[PDB]
Amino acid sequence: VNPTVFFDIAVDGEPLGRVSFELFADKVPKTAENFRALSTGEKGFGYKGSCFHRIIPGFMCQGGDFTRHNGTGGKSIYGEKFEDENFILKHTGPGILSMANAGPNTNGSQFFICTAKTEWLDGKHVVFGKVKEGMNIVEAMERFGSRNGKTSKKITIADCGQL
């Protein structure tokens, strides 16, 4: 009964594969709903066509800036920002989905998928989902990243929605 959403990933326009996510609406319903709605586009804006602007192998993939495509933008379905809902869930290993932010209570649309255990983020970033299928596609995404985060090819969300 937790929702599952998918991203279809492309590399320089060429399909790579699909990664689906379980969203923990039972624990962080407000945060889960923001990501779900941005994935379906039902409010008139969202993730479809946006890029992953920062990929650091052995750490994480960051995306969700659909307004400036570079980490400075994005917005939530609740307004420009919203609060840290809770910190019940921890960054326990690869596949964790967690909100990017710029201080307390500044969640927007940007998120990251962890590709490592990142315990130092506990209590500072809201964990709200996990990769359910296609972790191999995330691992293939990593290979286009670099130490400073710049990607060698353009990694986009070609399609997305709810399963």
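Following Swiss-Prot, chain A shows residues 2-164, kept in their order.
Looks like X-ray crystallography, 1.6 Å, at least that's what the header says.
Placed from the backbone N, Cα and C atoms, the Cβ positions cover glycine too.
The domain 'PPIase cyclophilin-type' feature in Swiss-Prot is assigned to 7-163; the stated evidence is sequence analysis.
According to Swiss-Prot, the mutagenesis experiment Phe60 to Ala carries the following note: Loss of ability to stimulate MAPK/ERK phosphorylation. Secondary structure at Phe60 (mutagenesis position), as computed by DSSP, is coil.
The Cβ of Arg69 (mutagenesis position) lies under 8 Å from the Cβ of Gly75, each of which sits 6+ residues away along the same chain. Here Swiss-Prot notes a mutagenesis experiment, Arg69 to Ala, with the remark: No effect on peptidyl-prolyl cis-trans isomerase activity. Reduced interaction with BSG/CD147 and ability to induce leukocyte chemotaxis.
Swiss-Prot gives this note for the published mutagenesis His70 to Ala: No effect on peptidyl-prolyl cis-trans isomerase activity. Reduced interaction with BSG/CD147 and ability to induce leukocyte chemotaxis. Spatially close to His70 (mutagenesis position) yet at least six residues away along the chain are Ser51, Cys52, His54, judged by Cβ distances under 8 angstroms.
For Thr107 (mutagenesis position), the same-chain residues 6+ apart in sequence whose C-beta sits under 8 angstroms from its C-beta are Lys82. The annotation that Swiss-Prot gives for the mutagenesis experiment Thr107 to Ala reads: No effect on peptidyl-prolyl cis-trans isomerase activity. Reduced interaction with BSG/CD147 and ability to induce leukocyte chemotaxis.
Per Swiss-Prot, mutagenesis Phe113 to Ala is noted as: Reduced ability to stimulate MAPK/ERK phosphorylation. Same-chain residues at least 6 positions away in sequence with a Cβ under 8 Å from that of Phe113 (mutagenesis position) are, in sequence order, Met61, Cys62, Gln63, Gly64, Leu98, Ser99, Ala101. The secondary structure of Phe113 (mutagenesis position), as reduced to three states from DSSP, is extended strand.
Per Swiss-Prot, mutagenesis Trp121 to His is noted as: No effect on peptidyl-prolyl cis-trans isomerase activity. In the three-state DSSP classification, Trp121 (mutagenesis position) falls within a helix.
Listed in sequence order, the same-chain residues six or more apart from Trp121 (mutagenesis position) with CB atoms under 8 A from its CB number zero; the list is none. Swiss-Prot lists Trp121 to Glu among its mutagenesis entries, and the accompanying note reads: Loss of peptidyl-prolyl cis-trans isomerase activity.
According to Swiss-Prot, the mutagenesis experiment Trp121 to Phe carries the following note: 75-fold decrease of sensitivity to CsA.
One entry in Swiss-Prot concerns the mutagenesis experiment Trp121 to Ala. Its note says: 200-fold decrease of sensitivity to CsA. Reduced ability to stimulate MAPK/ERK phosphorylation.
Sequence-distant neighbours of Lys125 (mutagenesis position) (same chain, 6+ residues apart, CB-CB distance under 8 A): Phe88, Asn102. Record note (Swiss-Prot), mutagenesis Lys125 to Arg: Loss of acetylation and interaction with TARDBP. The unchanged residue is displayed.
The mutagenesis experiment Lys125 to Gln is recorded by Swiss-Prot, whose note states: Acetylation-mimetic mutant; no effect on its interaction with TARDBP.
One mutagenesis experiment named in Swiss-Prot is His126 to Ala, and its note says Loss of peptidyl-prolyl cis-trans isomerase activity and interaction with HCV NS5A. Loss of ability to stimulate MAPK/ERK phosphorylation. The Cβ of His126 (mutagenesis position) has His92, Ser99, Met100, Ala101, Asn102 as same-chain neighbours under 8 Å, each 6 or more residues away in sequence.
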